[PDB]
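Take a look at the structure set out below.
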Amino acid sequence: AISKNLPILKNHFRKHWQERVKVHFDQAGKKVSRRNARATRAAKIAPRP
Amino acid sequence: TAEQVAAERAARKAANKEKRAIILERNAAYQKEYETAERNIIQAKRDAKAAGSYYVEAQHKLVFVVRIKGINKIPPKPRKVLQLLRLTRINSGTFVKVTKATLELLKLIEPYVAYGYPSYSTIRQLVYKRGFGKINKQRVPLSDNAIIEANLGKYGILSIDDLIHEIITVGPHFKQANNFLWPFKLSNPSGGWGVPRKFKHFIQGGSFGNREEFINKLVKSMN
Amino acid sequence: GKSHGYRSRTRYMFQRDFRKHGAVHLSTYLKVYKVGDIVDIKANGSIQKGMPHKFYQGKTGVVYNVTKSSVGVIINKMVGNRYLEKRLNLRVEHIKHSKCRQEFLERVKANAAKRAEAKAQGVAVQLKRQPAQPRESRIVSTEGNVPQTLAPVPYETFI
Amino acid sequence: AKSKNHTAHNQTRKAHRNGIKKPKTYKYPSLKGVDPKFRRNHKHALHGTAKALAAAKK
Amino acid sequence: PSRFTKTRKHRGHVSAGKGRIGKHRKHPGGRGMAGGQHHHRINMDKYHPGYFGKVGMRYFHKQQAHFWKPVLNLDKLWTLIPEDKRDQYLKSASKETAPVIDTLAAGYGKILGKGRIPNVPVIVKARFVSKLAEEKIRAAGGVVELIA
Amino acid sequence: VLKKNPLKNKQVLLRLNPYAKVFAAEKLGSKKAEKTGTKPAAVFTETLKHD
Amino acid sequence: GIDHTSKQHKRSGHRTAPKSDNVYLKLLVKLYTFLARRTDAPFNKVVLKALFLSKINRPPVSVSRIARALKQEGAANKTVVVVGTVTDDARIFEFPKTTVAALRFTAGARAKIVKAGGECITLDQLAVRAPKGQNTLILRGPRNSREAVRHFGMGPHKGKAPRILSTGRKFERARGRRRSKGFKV
RNA sequence: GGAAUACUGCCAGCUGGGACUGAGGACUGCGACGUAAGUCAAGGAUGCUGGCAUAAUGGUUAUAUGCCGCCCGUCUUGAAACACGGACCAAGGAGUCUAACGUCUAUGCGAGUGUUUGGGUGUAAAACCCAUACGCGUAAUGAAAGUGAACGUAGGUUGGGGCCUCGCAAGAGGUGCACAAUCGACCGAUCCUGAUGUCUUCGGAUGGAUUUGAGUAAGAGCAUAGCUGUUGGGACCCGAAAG
RNA sequence: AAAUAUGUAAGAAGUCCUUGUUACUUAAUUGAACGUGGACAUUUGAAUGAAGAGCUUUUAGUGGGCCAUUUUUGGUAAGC
RNA sequence: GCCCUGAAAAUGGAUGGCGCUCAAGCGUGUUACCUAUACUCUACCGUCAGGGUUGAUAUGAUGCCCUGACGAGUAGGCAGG
Ligand SMILES: NC[C@@H]1O[C@H](O[C@H]2[C@@H](O)[C@H](O[C@@H]3[C@@H](O)[C@H](N)C[C@H](N)[C@H]3O[C@H]3O[C@H](CO)[C@@H](O)[C@H](O)[C@H]3N)O[C@@H]2CO)[C@H](N)[C@@H](O)[C@@H]1O
Ligand SMILES: NC[C@@H]1O[C@H](O[C@H]2[C@@H](O)[C@H](O[C@@H]3[C@@H](O)[C@H](N)C[C@H](N)[C@H]3O[C@H]3O[C@H](CO)[C@@H](O)[C@H](O)[C@H]3N)O[C@@H]2CO)[C@H](N)[C@@H](O)[C@@H]1O
Ligand SMILES: NC[C@@H]1O[C@H](O[C@H]2[C@@H](O)[C@H](O[C@@H]3[C@@H](O)[C@H](N)C[C@H](N)[C@H]3O[C@H]3O[C@H](CO)[C@@H](O)[C@H](O)[C@H]3N)O[C@@H]2CO)[C@H](N)[C@@H](O)[C@@H]1O
Ligand SMILES: NC[C@@H]1O[C@H](O[C@H]2[C@@H](O)[C@H](O[C@@H]3[C@@H](O)[C@H](N)C[C@H](N)[C@H]3O[C@H]3O[C@H](CO)[C@@H](O)[C@H](O)[C@H]3N)O[C@@H]2CO)[C@H](N)[C@@H](O)[C@@H]1O
Ligand SMILES: NC[C@@H]1O[C@H](O[C@H]2[C@@H](O)[C@H](O[C@@H]3[C@@H](O)[C@H](N)C[C@H](N)[C@H]3O[C@H]3O[C@H](CO)[C@@H](O)[C@H](O)[C@H]3N)O[C@@H]2CO)[C@H](N)[C@@H](O)[C@@H]1O
Ligand SMILES: NC[C@@H]1O[C@H](O[C@H]2[C@@H](O)[C@H](O[C@@H]3[C@@H](O)[C@H](N)C[C@H](N)[C@H]3O[C@H]3O[C@H](CO)[C@@H](O)[C@H](O)[C@H]3N)O[C@@H]2CO)[C@H](N)[C@@H](O)[C@@H]1O
Ligand SMILES: [Mg+2]
Ligand SMILES: [Mg+2]
Ligand SMILES: [Mg+2]
Ligand SMILES: [Mg+2]
Ligand SMILES: [Mg+2]
Ligand SMILES: [Mg+2]
Ligand SMILES: [Mg+2]
Ligand SMILES: [Mg+2]
Ligand SMILES: [Mg+2]
Ligand SMILES: [Mg+2]
Ligand SMILES: [Mg+2]
Ligand SMILES: [Mg+2]
Ligand SMILES: [Mg+2]
Ligand SMILES: [Mg+2]
Ligand SMILES: [Mg+2]
Ligand SMILES: [Mg+2]
Ligand SMILES: [Mg+2]
Ligand SMILES: [Mg+2]
Ligand SMILES: [Mg+2]
Ligand SMILES: [Mg+2]
Ligand SMILES: [Mg+2]
Ligand SMILES: [Mg+2]
Ligand SMILES: [Mg+2]
Ligand SMILES: [Mg+2]
Ligand SMILES: [Mg+2]
Ligand SMILES: [Mg+2]
Ligand SMILES: [Mg+2]
Ligand SMILES: [Mg+2]
Ligand SMILES: [Mg+2]
Ligand SMILES: [Mg+2]
Ligand SMILES: [Mg+2]
Ligand SMILES: [Mg+2]
Ligand SMILES: [Mg+2]
Ligand SMILES: [Mg+2]
Ligand SMILES: [Mg+2]
Ligand SMILES: [Mg+2]
Ligand SMILES: [Mg+2]
Ligand SMILES: [Mg+2]
Ligand SMILES: [Mg+2]
Ligand SMILES: [Mg+2]
Ligand SMILES: [Mg+2]
Ligand SMILES: [Mg+2]
Ligand SMILES: [Mg+2]
Ligand SMILES: [Mg+2]
Ligand SMILES: [Mg+2]
Ligand SMILES: [Mg+2]
Ligand SMILES: [Mg+2]
Ligand SMILES: [Mg+2]
Ligand SMILES: [Mg+2]
Ligand SMILES: [Mg+2]
Ligand SMILES: [Mg+2]
Ligand SMILES: [Mg+2]
Ligand SMILES: [Mg+2]
Ligand SMILES: [Mg+2]
Ligand SMILES: [Mg+2]
Ligand SMILES: [Mg+2]
Ligand SMILES: [Mg+2]
Ligand SMILES: [Mg+2]
Ligand SMILES: [Mg+2]
Ligand SMILES: [Mg+2]
Ligand SMILES: [Mg+2]
Ligand SMILES: [Mg+2]
Ligand SMILES: [Mg+2]
Ligand SMILES: [Mg+2]
Ligand SMILES: [Mg+2]
Ligand SMILES: [Mg+2]
Ligand SMILES: [Mg+2]
Ligand SMILES: [Mg+2]
Ligand SMILES: [Mg+2]
Ligand SMILES: [Mg+2]
Ligand SMILES: [Mg+2]
Ligand SMILES: [Mg+2]
Ligand SMILES: [Mg+2]
Ligand SMILES: [Mg+2]
Ligand SMILES: [Mg+2]
Ligand SMILES: [Mg+2]
Ligand SMILES: [Mg+2]
Ligand SMILES: [Mg+2]
Ligand SMILES: [Mg+2]
Ligand SMILES: [Mg+2]
Ligand SMILES: [Mg+2]
Ligand SMILES: [Mg+2]
Ligand SMILES: [Mg+2]
Ligand SMILES: [Mg+2]
Ligand SMILES: [Mg+2]
Ligand SMILES: [Mg+2]
Ligand SMILES: [Mg+2]
Ligand SMILES: [Mg+2]
Ligand SMILES: [Mg+2]
Ligand SMILES: [Mg+2]
Ligand SMILES: [Mg+2]
Ligand SMILES: [Mg+2]
Ligand SMILES: [Mg+2]
Ligand SMILES: [Mg+2]
Ligand SMILES: [Mg+2]
Ligand SMILES: [Mg+2]
Ligand SMILES: [Mg+2]
């Protein structure tokens, strides 16, 4: 309902949002593996920058 | 150092010896002051009787009020009054200077208290046994005139009988001399209240009202 | 249905006195009101314009404004627990001149003139008022007045 | 169903706990609701009596 | 954390802190902003006046940065000159070699008129300056150059 | 630490009001008073005993 | 039983030590608690109380607020005391010398205090130089300048500002905000 | 006519019996008795004698006796109720997490603040490090085009702690930050006046105004965090007839 | 025309003396406010009390009530 | 005045109960006496308030010490555990 003196918020969570939710636990491995993916490119690509 | 602190002590010891002389002075002068006055009044009655006329005494300037009712179920206006007279607890009492200002504070309070005109003894034994004083809150027993003088000294009143005098004689500093006094915590009457039922007026059933001189027999038994 | 409109219940209240009616005399119009004046509020039924609401009848306040035909009066009324500040725009037929403070001035002024008597003599002042007192001892003369003694009267029917 | 309608019971009590306050007055009250052409001219009477002390002190 | 939370204090007391008469139900009053015009009227006026209805004019496909005018005041100004040089330029007070301050390249592009500045002159490179701003720059013996 | 009660415990009776010593010595709570011979006006016994 | 004319077992609203755990802050208090007790100096009492204050009650005292206070007549040379952190203000230009005893000084504050040739004293140093706090000028930052204090007491006709998340038109300007839509406030 | 006696009242008059209590733990106090040495009942019990280790005494527990004591939990104005749940025991069993927030508090830095989108780096989800941006704050106000905060030591009057001057003091004088009341100035909006100029309709100087703003007037904020409170969420737990 | 209940005052923000401002006001140095400079404290201007005075933010529960004396309405009355 | 008539209801039954007749009844007076978680005095626990104190010499400055007042509680809040 509506009480006290508080700004009106808008929270769009009526939609089954708990279905589409992405945590990034992979931020580590999606970097460690984002590096190794670049590291071996330049390897395979040889002096080119 | 041994001489220096000895100088404070040897002089202070002498300051007190003389400060106690000021007292014996006054209290002996107080003893005459009362002894003559009552003797005056006692005589003036007899004279007027020999003259055919009647000595009509001065109405009483000083009254002692002990609250005989509990703290429950009291109407607001009496309830506020009992607080302003500093009786918030059963069987407690204060002194009141009689004036048509405070006289109306009584009589409005009449349902919840018994009161009357206290004697010298009654005041003396009330202050001697039950006498306390107010120093930054802090209910403090008057065990020494130093306590009194430290506080009531700015008014005179360096004795405990200086307090007693300033009360019974009323007089200029009675407001602060009486207000200095903590309200008197008293026991129930030793030997009962004399009535069956307290909350009929003294004239009808006993207690609860102005019993005039009969306040002394009561208060003394509550002491 | 309940009826709460502005002047309800004022029937006897806004009535003019028995054998006083019609035009209001000129002392009312000829009075001067500056700011700070303490005025008593009593409505007048003959004058409908600029009259107090029935509440402020009997109340006394300090005029905060002076206009052509009226004076604004600030009054203190309680709502819930507090006093808010009401200010009324009232005409002069509804305004008295309060005698509450008037004597206090005649008190101060007499107090300062009795101060010069302790300045020119040096006796004690006794300025602040003291309430009525226990009285005093006296002697009542039996000369020419000897107490006459009464008893209670019996019962008898008077009709 | 039917129930209570109104009462003032206990309201004096509630309004005396923290209650009844006081008008909390100050010196120099607000001028709210005073004649405009007083409070207009009153500005310039004070605007002018300013310069009087913007001279005297030097 | 939980061990700090009052609902551990309430273990053992019937009804948590929620009351015996009114309990804690699902949705008394209705979910969300329901009834703002009716039973919540008193709360929408008082703490959110103006909440209902329309005011003014719409804008279709409005894109900010058509409006971009970060605001800067003579109140600052000289901050845009690095600290040490700021000294000797204030010491100079020259109409011959005088410091150049490019406001737009400094994160800005409207110069306002708040607050006093020294008599030391400034070359103000800007766009959109306020009338009182400039005139106060003329008191320092300096100019404004409009750019884009 | 302990309030003692000048109505008993002579020591504190003397600690306050040193006049107590005199008062005791002189009796003075037993003080006799000068005898008077005054007799009431015969009107006063007329009213008193009257009716 | 007593009829109580005031509420039993009520505690006074004032703090005693701070709520902060900072071990150095707790020491400065141990200092100035001792000071305020064994002196006649009222200044020590004042500083002691101000040591318990909360970051909302110790708003930053700007250097320009210090400067203008030295332009006070007769206070020119006094060492000024701020029981909270002191901020730099670029808005001034010529800033006098003095010395300023505070808890903390921002980097700009400190360095620019010394450019004018003045000291940043730390509160115990100030205590040793001035055990009775003599020739000291105490300064306070504004506590009603705060954001949250703008929304306090938000009624009809109170001209305060509402708790509001976005802002612009479309947001709380229509019904109740003008005579044209509903009423106005 | 001279007492006596009753009655009421005062004595800082003298004495006998009983009861409960012995808190404190060097000395500091106020006193009293003293010619004095000194003594004391004077800011809280010491002296003396006896009795007890197969134990006196104290704890628990069972039983008895005197008096007392209705079943909890719940709703309710009112329950022991002829109101509802509960035959018993063990285990399980109900205000959570999330996103956005209000007050308050602690902390970092402060006219700024936020490393963690990303990059570097690594003893590899850690820790350490960093460019460009971005977010919020540093300007408001109009619906909008727009315009955009110093007449004055950033004001006047009245209060104000602290600091200062003389004063034993008591007071007095001085400065007066936060803060309170109030009179002003300033920025925007609204209405009014409409200058020098202009390509004749542009430009809007100056000066008013019971109008107005979530503004200015030697900045306070940004960030991580705790309790409590708000909303969206299965949303304290269990429960419909239905669709 | 009561009783009871009820608004106001009992001071240093006081009572006065003088005379500067203004666009208001007057026949007008008439006023009105607001100032400048100055006269007076010692019961500082009733009693009584004050367990301290003022201020701010936030937030729980509650929003079925019932009883006694008294005043009181409907009802023959009621544990209405 | 007291008492009597007036004065008829359903299980057996209630001045609370036995029972009381110059009362152990009714009206009135005067004293003694009994005992509440109330009043007075004191010990102890806690809460709130005021004051002293690391000038120290260990072992706690959130301490140690002195003083005064106070203590009902559902829904509910907060604190210390
Ligand atoms: N407003 C959006 C964002 O909200 C964030 O909110 C953070 C806090 O406000 C929030 O705290 C909530 C609190 O709001 C709420 N009223 C009480 C709750 N106990 C707190 O939650 C906290 O404690 C719980 C219990 O251990 C933890 O599990 C939780 O991770 C922790 N944040 O935890 C949030 C982080 O998970 C931040 N305020 C900020 O990043 C930003 O404002
Ligand atoms: N009359 C001496 C005065 O001393 C003042 O300064 C000293 C003291 O008088 C004053 O003491 C406090 C004061 O801090 C506080 N803000 C008010 C407080 N009433 C004052 O206390 C004063 O009054 C109380 C009560 O009567 C007395 O117990 C105390 O001895 C006395 N100094 O604070 C200073 C010491 O800390 C002022 N210099 C000035 O008013 C005047 O010179
Ligand atoms: N600082 C970041 C910027 O902030 C903006 O918001 C700030 C301002 O731009 C915004 O003001 C709006 C503005 O959005 C819009 N384009 C024009 C409008 N007239 C302005 O509104 C202005 O006046 C209204 C009353 O009319 C006030 O309510 C409002 O506070 C005021 N800023 O109000 C905010 C200041 O209070 C944008 N919301 C945001 O997207 C952007 O990133
Ligand atoms: N009942 C008399 C009262 O006197 C009061 O007057 C008090 C104040 O107005 C007056 O204060 C003056 C102040 O006006 C002036 N602008 C500064 C001056 N230093 C102050 O002086 C006062 O305070 C200082 C500082 O603590 C003390 O040293 C000094 O003793 C004291 N007179 O000092 C008086 C207190 O001594 C008020 N006018 C009012 O509350 C009331 O009329
Ligand atoms: N309007 C300008 C103002 O006029 C003021 O003067 C006008 C009044 O205020 C002034 O009157 C003074 C008054 O100021 C002061 N406070 C009291 C004094 N009793 C008055 O005096 C007045 O009464 C006396 C007789 O009682 C007459 O003789 C006299 O003419 C009359 N003006 O007399 C003028 C006309 O009545 C002052 N000069 C000054 O404040 C200012 O210049
Ligand atoms: N101890 C019994 C006494 O009688 C009282 O109660 C009495 C009344 O309840 C009852 O009186 C009723 C009357 O109400 C109803 N009309 C029926 C019956 N015939 C009457 O009975 C009466 O009879 C005559 C008078 O009529 C009397 O002499 C007689 O004493 C009385 N009992 O008779 C009871 C016994 O006399 C009380 N129980 C008690 O307080 C009192 O002490
Ligand atoms: Mg009398
Ligand atoms: Mg009294
Ligand atoms: Mg009288
Ligand atoms: Mg007995
Ligand atoms: Mg009895
Ligand atoms: Mg009896
Ligand atoms: Mg006795
Ligand atoms: Mg006794
Ligand atoms: Mg009607
Ligand atoms: Mg009439
Ligand atoms: Mg009449
Ligand atoms: Mg009309
Ligand atoms: Mg209904
Ligand atoms: Mg009903
Ligand atoms: Mg209802
Ligand atoms: Mg109805
Ligand atoms: Mg409260
Ligand atoms: Mg816990
Ligand atoms: Mg619990
Ligand atoms: Mg339980
Ligand atoms: Mg509960
Ligand atoms: Mg349960
Ligand atoms: Mg709760
Ligand atoms: Mg429940
Ligand atoms: Mg509810
Ligand atoms: Mg909308
Ligand atoms: Mg004791
Ligand atoms: Mg108690
Ligand atoms: Mg301010
Ligand atoms: Mg402000
Ligand atoms: Mg407004
Ligand atoms: Mg916003
Ligand atoms: Mg419309
Ligand atoms: Mg309309
Ligand atoms: Mg004879
Ligand atoms: Mg004879
Ligand atoms: Mg006798
Ligand atoms: Mg003897
Ligand atoms: Mg012992
Ligand atoms: Mg001795
Ligand atoms: Mg001797
Ligand atoms: Mg001797
Ligand atoms: Mg000796
Ligand atoms: Mg032995
Ligand atoms: Mg046993
Ligand atoms: Mg039983
Ligand atoms: Mg139930
Ligand atoms: Mg039910
Ligand atoms: Mg029911
Ligand atoms: Mg209930
Ligand atoms: Mg009912
Ligand atoms: Mg039950
Ligand atoms: Mg039943
Ligand atoms: Mg049920
Ligand atoms: Mg059941
Ligand atoms: Mg069943
Ligand atoms: Mg079951
Ligand atoms: Mg069952
Ligand atoms: Mg079973
Ligand atoms: Mg938060
Ligand atoms: Mg990894
Ligand atoms: Mg940035
Ligand atoms: Mg303009
Ligand atoms: Mg100008
Ligand atoms: Mg000012
Ligand atoms: Mg001032
Ligand atoms: Mg003095
Ligand atoms: Mg225009
Ligand atoms: Mg202008
Ligand atoms: Mg600001
Ligand atoms: Mg909170
Ligand atoms: Mg289900
Ligand atoms: Mg289904
Ligand atoms: Mg359907
Ligand atoms: Mg003039
Ligand atoms: Mg008092
Ligand atoms: Mg609330
Ligand atoms: Mg509610
Ligand atoms: Mg309900
Ligand atoms: Mg009923
Ligand atoms: Mg009933
Ligand atoms: Mg009945
Ligand atoms: Mg029968
Ligand atoms: Mg029988
Ligand atoms: Mg009986
Ligand atoms: Mg029988
Ligand atoms: Mg029988
Ligand atoms: Mg019996
Ligand atoms: Mg009898
Ligand atoms: Mg007997
Ligand atoms: Mg007990
Ligand atoms: Mg303490
Ligand atoms: Mg309790
Ligand atoms: Mg309680
Ligand atoms: Mg409890
Ligand atoms: Mg509970
Ligand atoms: Mg514990």
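Residue numbering for chain F follows Swiss-Prot, covering 312-362 in order.
Header entry for method reads X-ray crystallography, 3.3 Å.
Cβ coordinates come from backbone N, Cα and C, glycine included.
Feature annotations, courtesy of Swiss-Prot:
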type    : residues    : note
MUTAGEN : F:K314 to A : Significantly diminished nuclear localization; when associated with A-315 and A-319
MUTAGEN : F:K315 to A : Significantly diminished nuclear localization; when associated with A-314 and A-319
MUTAGEN : F:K319 to A : Significantly diminished nuclear localization; when associated with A-314 and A-315
MUTAGEN : F:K332 to E : Leads to an inefficient release from ACL4 with a delayed assembly into the 60S subunit; when associated with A-334
MUTAGEN : F:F334 to A : Leads to an inefficient release from ACL4 with a delayed assembly into the 60S subunit; when associated with e-332
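Here the features listed in Swiss-Prot are placed on the structure.
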residue : record               : CB count, 10 Å
F:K314  : mutagenesis position : 12
F:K315  : mutagenesis position : 13
F:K319  : mutagenesis position : 10
F:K332  : mutagenesis position : 13
F:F334  : mutagenesis position : 15
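F:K315 (mutagenesis position) and F:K332 (mutagenesis position) have their C-alpha atoms 19 Å apart, to the nearest angstrom.
In this structure, the C-alpha atom of F:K332 (mutagenesis position) lies 14 angstrom from that of F:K319 (mutagenesis position).
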